Amino acid sequence: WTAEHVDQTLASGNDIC
Amino acid sequence: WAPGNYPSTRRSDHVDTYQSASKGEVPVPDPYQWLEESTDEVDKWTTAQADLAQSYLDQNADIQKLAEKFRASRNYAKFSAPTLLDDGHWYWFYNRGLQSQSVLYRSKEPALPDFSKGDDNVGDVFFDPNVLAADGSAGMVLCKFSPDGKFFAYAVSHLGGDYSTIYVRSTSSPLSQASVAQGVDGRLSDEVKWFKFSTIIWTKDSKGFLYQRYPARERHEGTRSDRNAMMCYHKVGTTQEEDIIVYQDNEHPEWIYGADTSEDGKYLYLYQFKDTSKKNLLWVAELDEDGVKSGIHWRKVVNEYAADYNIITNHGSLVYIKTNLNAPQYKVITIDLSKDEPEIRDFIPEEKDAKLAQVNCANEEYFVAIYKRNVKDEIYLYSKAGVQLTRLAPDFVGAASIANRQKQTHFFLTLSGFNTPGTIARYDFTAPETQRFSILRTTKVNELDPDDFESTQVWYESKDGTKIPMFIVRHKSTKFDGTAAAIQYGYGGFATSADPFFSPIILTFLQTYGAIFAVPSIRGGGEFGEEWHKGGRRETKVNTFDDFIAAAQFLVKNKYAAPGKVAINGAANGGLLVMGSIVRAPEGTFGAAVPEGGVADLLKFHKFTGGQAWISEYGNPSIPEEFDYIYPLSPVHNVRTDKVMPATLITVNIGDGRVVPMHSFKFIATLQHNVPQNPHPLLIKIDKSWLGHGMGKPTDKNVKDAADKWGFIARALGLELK
């Protein structure tokens, strides 16, 4: 939905284990 | 710059003949078929177009002013929710502000940090993807720690590549600028190639992980296409030659696969997908304590394509599943596998008027649910008996996600929205009953004050009478008196919801120009469940366009925006939305248009890369009945000679494998042929860096491109810096 336009750091730790 | 000076563009004599149910044979000239190709003639054309676009932008001194403002608006520290691994330490991503890839940190102590002390004071670098290549040509596109916390699997893409490669390293072996200077990489020799279109799913014994891969292809072998996917298992400490094929289906080469593993080690789940419809198969295997081996026995629990099924968890043989089976707004069911004929029951019933968006099991027995009601997320805690216990963050307005590990005594929520930069909330089951919910971290932005901005939701009526909600964002000094410009954004397909999000660049534009940002929840999205998607899909896809055009008309009629000052923007399906909207809407409905990486040739989309999967969205041009509703909508085939087009800046990335750039190339060539003397420029930018699959651009280029886009729009709408 917003891949290029929004920084994705906020959600980047939601599913890493 | 002046009208009528577009690049010389050859028109071939190519004709394709289609079958129409109503008209029989339909010859369709495709004079720009040659723009599908990669040749010296295409390079001359793309260079000529990109030079024209840049020459036009060079006339606008305000673009550099916007670059300065936008870079500053992005220059603030960013961070993710932290994850507690089984080593006792917490890991999270941290960006100093303008880094092209965020860096994975690990807590110095085996305790939850006090993040007010600063990321570098409470953590050390564990994994810095920026050092994967010294020249920035490699990006980390996905990662997953093992359940035991001992290993870190990470997928890497490189410029020019169509697949990713998974590597594995010990969690005790950091990858940092220091570690690379001081010694060897540290990773294991494992190299898992050909990975694409799935998650990485560890088995709960931490011995290995499942991943989807494709057949190996030599450089000059085959076409650019992903077929014959295999769900595979990689054992840590082995080469890929030893990997097990868990599932493949040679009879259905277009189907793709996903997996999940139960927390208790008992079950392996296989999902199968045939298209982009949210329908999937679900098969279940029992794992013995030795884990994954060849020859897995699948129980074919869901064995026809009818609904979306995603596992939440299991307690023994009772499997909890989020599904839209007979429930377009979704619900939670249980399937009891102790029976030969599984018993199926509702655990959390469907809500008629709110979509169940996410459900996670937390603290072994509780469930955390996010409902999307009127396109705004609400968070609830449920007991093991399915009782809704409490609403969490009840005053939050925006989009929410849950992050947790089922066995642990906490969970996190990540919260953001049009004026909420990024809040991480924590729920701690071990705390006293009234003290369980807290705010872990709040993102602090730069220059902007989010409190200066307001978002509201208004409702408008589409052509057919359907009421559609729309978010309107403004700097609070801006009045709805028929004077503001509007940027109207959309996607409009694939059951993707046009959810609230935080963009400091958009807010900066709104403040700089007194403009508004509008986000209509048009049909084809997922905002109101499966029925909302079905309302703008295949034979009803025209409704998406009608909804988007009606939104722009409403902004002007009701004095949110000034006549002629609604600009539109969208990417991928959203670029199709933009290109079709400018063809279809009455002259003067839009003042500017920026389609990014958009689909536009709806007669041939299924012939390139992964476009066949979108037949569930658009229809099949080779089926006569479906041709008949596709052909009148396809933007490349509906350009006229008698309508003034708004100023248009199309943008593409040359390497795009999701939406090949020929779509935009044909569209712009067709516009320039049909209305060469258009009073407003019709331009295309073409980024010639070939991004690898999943890769993004460097931050500095993203800022430059944002300034070009928003500056183009501002000049086209006659807006001045004040």
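Numbers in chain B come straight from Swiss-Prot, and the residues shown are 6-727, in order.
Going by what the header records, the deposited coordinates were determined by X-ray crystallography, 1.4 Å.
Just so it is clear, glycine is given a Cβ too, placed from its N, Cα and C backbone atoms.
What Swiss-Prot records for this protein:
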ACT_SITE  B:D661  active site, charge relay system
ACT_SITE  B:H698  active site, charge relay system
MUTAGEN   B:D661 to A  Impairs catalytic activity but still binds both 35mer and 25mer substrates
MUTAGEN   B:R663 to A, K or Q  Leads to diminished activities for both peptide bond hydrolysis and macrocyclization
MUTAGEN   B:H698 to A  Impairs catalytic activity but still binds both 35mer and 25mer substrates
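Mapped onto this structure are the features recorded in Swiss-Prot.
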| residue | record | contacts (Cβ under 8 Å, 6+ apart) |
| --- | --- | --- |
| B:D661 | mutagenesis position | B:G602, B:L696 |
| B:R663 | mutagenesis position | B:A577, B:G602, B:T614, B:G615 |
| B:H698 | mutagenesis position | B:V146, B:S162, B:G166, B:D167, B:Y168, B:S169, B:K201, B:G662 |
